Amino acid sequence: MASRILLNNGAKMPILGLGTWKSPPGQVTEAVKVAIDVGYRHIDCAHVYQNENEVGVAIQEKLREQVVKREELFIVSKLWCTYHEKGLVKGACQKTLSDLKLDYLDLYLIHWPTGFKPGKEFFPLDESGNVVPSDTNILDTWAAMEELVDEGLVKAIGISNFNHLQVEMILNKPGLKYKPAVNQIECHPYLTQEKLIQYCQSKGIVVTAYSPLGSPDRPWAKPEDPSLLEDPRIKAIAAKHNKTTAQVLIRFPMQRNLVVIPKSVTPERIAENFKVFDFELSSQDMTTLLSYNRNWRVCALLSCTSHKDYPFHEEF
Ligand SMILES: NC(=O)c1ccc[n+]([C@@H]2O[C@H](COP(=O)([O-])OP(=O)(O)OC[C@H]3O[C@@H](n4cnc5c(N)ncnc54)[C@H](OP(=O)(O)O)[C@@H]3O)[C@@H](O)[C@H]2O)c1
Ligand SMILES: C#CCNC(=O)c1ccc(F)cc1OCC(=O)O
């Protein structure tokens, strides 16, 4: 298992990164510092997570300390839905750069295919509670992303939560200048994504798996929901390999040629989660884990199910 995967922009991306959604601002600086100390070279960020300033403090301190060089880091962020407008994309990217203390991003993603009305609110609602859309389409937003590459602000651009028809729309864009490098999607044994993964990989687009542990800290969790970390079938595979259940859940996408971004703010778990380059799941193990699919989503974007670009009506 090599540590990096080659992207279609010619750059290499570390296959294991640190997630930062829900990482409290008072804990995430330490989390990222510890992560870099124990070997992480890829951090997954987003403006909407409201903690990029604090992530940036950690990155900058480790650069200043010469623990790592900037070229050895792979920093990812995402354009939020209220910034899909041509005239807002650069400023959104620049705000993220300023917060992260960087002069470029390694990868910048369209966070969701759905554009929302610009303004202070991340989810602008009408008087009845539906998200208020933007009229700006996926293709014009993509053109704005391409401009960021040409201005030196980002080294690669990609997409997140795009279904295969939406990926296809970009690939078929008239005058397409840069193909998406990455599609970041939810993926774990309860949402195995075989169809979408195959499609993206066949087009040379690298897939990043989010919520690989099933996001037990997701704010809308309910007691009756399935739980990957507590699934005795997965625990059994972990026990056989003398690893933790989380380590199995992280190794699983790695062996499918995916990038994976487990989140933790717990120093011991941050270190644990990185120790996944010392064992191999068998083909049988992999197929067994795949068999647990139930099309269950942590992130279903439920306030946007009527948006013209809602991604999850399509089968994949
Ligand atoms: N593009 C998108 O739309 C999108 C959507 C969702 C997520 N993401 C990205 O993907 C990252 C990962 O997804 P996620 O945050 O939803 O959830 P996740 O990585 O599947 O799970 C995070 C949870 O697992 C716990 N955990 C971590 N390591 C553990 C271990 N070794 N043993 C037991 N529990 C462990 C964490 O606890 P502690 O932190 O307390 O240790 C936290 O509660 C996000 O942080 C974000 O960067 C992107
Ligand atoms: C379900 C769903 C869609 N996402 C959200 O509602 C959301 C909102 C804010 C945030 F910080 C993370 C959020 O979810 C994770 C993400 O989108 O990266």
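Header entry for method reads X-ray crystallography, 1.1 Å.
The backbone N, Cα and C atoms fix where each Cβ goes, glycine too.
Sequence-distant contacts of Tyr49 (mutagenesis position), defined by Cβ-Cβ distance under 8 angstroms and a gap of at least six in the same chain, are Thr20, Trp21, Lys22, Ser23. According to Swiss-Prot, the active site, proton donor annotation covers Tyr49.
When other Cβ atoms within 10 Å of the Cβ of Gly10 (NADP(+) binding site) are tallied across all protein chains shown, the result is 9. Per Swiss-Prot, the feature NADP(+) binding site maps to 10-19, 211-273.
Around the Cβ of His111 (mutagenesis position), the same chain contributes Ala46, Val48, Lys78, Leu79, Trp80, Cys81, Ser160, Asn161, each under 8 angstroms and 6 or more positions distant in sequence. Taken from Swiss-Prot, the feature substrate binding site covers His111.
Quoted from Swiss-Prot for the published mutagenesis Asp44 to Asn: Reduced glyceraldehyde oxidoreductase activity. When secondary structure is read from DSSP and collapsed to three states, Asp44 (mutagenesis position) falls in the strand class. Around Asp44 (mutagenesis position), the C-beta neighbours below 8 angstroms that are at least 6 residues distant in the chain are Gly17, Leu18, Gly19, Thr20, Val76, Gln184, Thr208, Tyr210, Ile261.
One entry in Swiss-Prot concerns the mutagenesis experiment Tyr49 to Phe. Its note says: Complete loss of glyceraldehyde oxidoreductase activity.
In the shown protein chains, 25 other C-beta atoms lie within 10 A of the C-beta of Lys78 (mutagenesis position). Under its mutagenesis entries, Swiss-Prot includes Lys78 to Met with the note: Reduced glyceraldehyde oxidoreductase activity.
Quoted from Swiss-Prot, the note on mutagenesis experiment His111 to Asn is: Reduced glyceraldehyde oxidoreductase activity.
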Those binding-site residues listed as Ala221, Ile261, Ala271, and which of them has the most Cβ atoms within 10 Å of its own Cβ: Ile261
Neighbourhood of ligand 1 - recorded positions from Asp44, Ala221, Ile261 with Cβ under 6 Å: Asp44, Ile261
Long-range Cβ environment of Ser211 (NADP(+) binding site), under 8 Å and at least 6 residues apart: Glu186, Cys187, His188, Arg218, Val298, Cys299
